[PDB]
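Visitor: Have a look at this one.
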Amino acid sequence: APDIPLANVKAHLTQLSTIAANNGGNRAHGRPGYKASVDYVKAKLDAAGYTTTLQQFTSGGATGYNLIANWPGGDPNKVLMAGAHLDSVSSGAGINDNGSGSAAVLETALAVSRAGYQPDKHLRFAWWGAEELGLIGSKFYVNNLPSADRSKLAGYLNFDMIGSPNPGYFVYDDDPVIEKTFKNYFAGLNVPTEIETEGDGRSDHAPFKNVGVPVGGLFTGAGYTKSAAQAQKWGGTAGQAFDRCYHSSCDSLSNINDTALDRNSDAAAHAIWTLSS
Ligand code: MED
Ligand SMILES: [Ca+2]
Ligand SMILES: [Zn+2]
Ligand SMILES: [Zn+2]
């Protein structure tokens, strides 16, 4: 897999920050900052050769969108998906939650095109709307995915909060092959990982997991406090939240740990390459 350039991931975050500023301070469902975020991500993917779909839904009386991007080619019967919710809460720009995952998935998708990669499995990326309303966009996608297509899914990889400023390195303990692939990447860096427990089912992998699609993912922690043992293994500040700006107006460009964002973006690309061969 290629390295994912940290600077490129950061640049997507800068664009999402500007989009929030230009649209009332947020990128929330039903608010213009969300659709503007969609439009930015879609234009990059379209230019790189993806077949994109804007999947519309209505929730709370307002139109929402999922952005689906299919890389042409690969076995239609073995589809590997990766995704990240693209909405924020309305209090702020949602740069760690979840600009970070959205930007890593976008830069990985662009990396596939730059590398001229032809995965054996068909790749499909997704940016979900309205996750902050209760996984509404990913539930909509799974609920509207025919059973014949659901059975073609080899896996769904989720990236939701991967740049926390006081990070942990959490890997979902779900499908064994997906989990092993992420933990192998971190082992190559000599960075230990822990099982994800803080967020559990509270992200867009849940609708997939609940219908038997193998899932996995990466997370760097939210409002829980980093323990003494976690600060010893990862650095940072024991006794402070992983993300002191969770769901806050201060979830801005200053609310990112560059090392965590880099490591998790690189691990996302590593897993996508390994699991699509
Ligand atoms: C990764 S599970 C934590 C859920 C948090 N991202 C949220 O979007 O509210
Ligand atoms: Ca990198
Ligand atoms: Zn999130
Ligand atoms: Zn959130």
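Using Swiss-Prot numbers, chain A covers 46-322, in order.
Method reported for this entry: X-ray crystallography, 1.1 Å.
Every residue, even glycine, has its Cβ placed from backbone N, Cα and C.
So Swiss-Prot has the following annotated:
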ACT_SITE  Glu176  active site, proton acceptor
BINDING   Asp48, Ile49, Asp307, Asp311  Ca(2+) binding site
BINDING   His130, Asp142, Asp205  Zn(2+) 1 binding site
BINDING   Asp142, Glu177, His292  Zn(2+) 2 binding site
MUTAGEN   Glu176 to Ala  KM halves (0.33 mM), kcat reduces by 5 orders of magnitude
MUTAGEN   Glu176 to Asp or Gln  KM decreases (to 0.4 mM), kcat reduces by 4 orders of magnitude
MUTAGEN   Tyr291 to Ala, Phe or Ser  Activity decreases about 100-fold
Visitor: I need the neighbours of the Zn(2+) 2 site defined by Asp142, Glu177, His292. Which other residues of that chain put their C-beta within 8 angstroms of the C-beta centroid, in sequence order?
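Guide: Apart from the listed residues, the neighbours are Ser133, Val134, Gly139, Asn143, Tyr291, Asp296.
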Visitor: Given a separation of at least six residues and a C-beta threshold under 8 Å, show me what packs close to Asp205 (Zn(2+) 1 binding site) in the same chain.
Guide: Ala129, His130, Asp142, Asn143, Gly146, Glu176, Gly244, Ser248, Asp249, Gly262, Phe264
Visitor: Distance check, please: Cα of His292 (Zn(2+) 2 binding site) against Cα of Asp311 (Ca(2+) binding site), rounded to an integer number of angstrom.
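Guide: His292 (Zn(2+) 2 binding site) to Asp311 (Ca(2+) binding site), Cα-Cα distance: 25 Å.
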Visitor: Could you give the Cα-Cα distance between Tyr291 (mutagenesis position) and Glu177 (Zn(2+) 2 binding site), in whole Å?
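Guide: Counting only the Cα atoms, the answer is 12 Å.
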Visitor: With every protein chain in view, what's the tally of Cβ atoms within 10 Å of the Cβ of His130 (Zn(2+) 1 binding site), excluding that atom itself?
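Guide: Total other Cβ atoms inside 10 Å, all chains included: 29.
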Visitor: Check the DSSP secondary structure of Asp307 (Ca(2+) binding site), expressed as helix, strand or coil.
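Guide: Once the DSSP labels are grouped into three classes, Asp307 (Ca(2+) binding site) ends up as helix.
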Visitor: Round to a whole number and give the Cα-to-Cα distance in Å for the pair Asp48 (Ca(2+) binding site) and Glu177 (Zn(2+) 2 binding site).
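Guide: The separation of the Cα atoms works out to 30 Å.
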Visitor: What other residues of the same chain, not counting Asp48, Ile49, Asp307, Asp311, have a CB atom within 8 A of the CB centroid of the Ca(2+) site?
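Guide: Surrounding the site, in chain order, are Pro50, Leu51, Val54, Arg308, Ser310, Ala314.
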Visitor: Starting from the Cβ centroid of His130, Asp142, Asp205, which together make up the recorded Zn(2+) 1 site, report each further residue of the same chain whose Cβ lies within 8 Å of that point, ordered by sequence.
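Guide: Other same-chain residues near the Zn(2+) 1 site: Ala129, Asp132, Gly139, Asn143, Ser145, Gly146, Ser147, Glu176, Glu177, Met206, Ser248, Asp249.
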Visitor: Quick one: what's DSSP say for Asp142 (Zn(2+) 1 binding site), helix, strand or coil?
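Guide: In the DSSP reduction, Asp142 (Zn(2+) 1 binding site) maps to helix.
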Visitor: Would you mind sorting out which binding-site residues among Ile49, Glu177, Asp307 put a C-beta under 6 angstroms from ligand 3?
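Guide: Qualifying residues: none.
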Visitor: Tell me which binding-site residues (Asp48, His130, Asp205, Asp307, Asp311) have a Cβ under 6 A from ligand 2; sequence order is fine.
Guide: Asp48, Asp307, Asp311
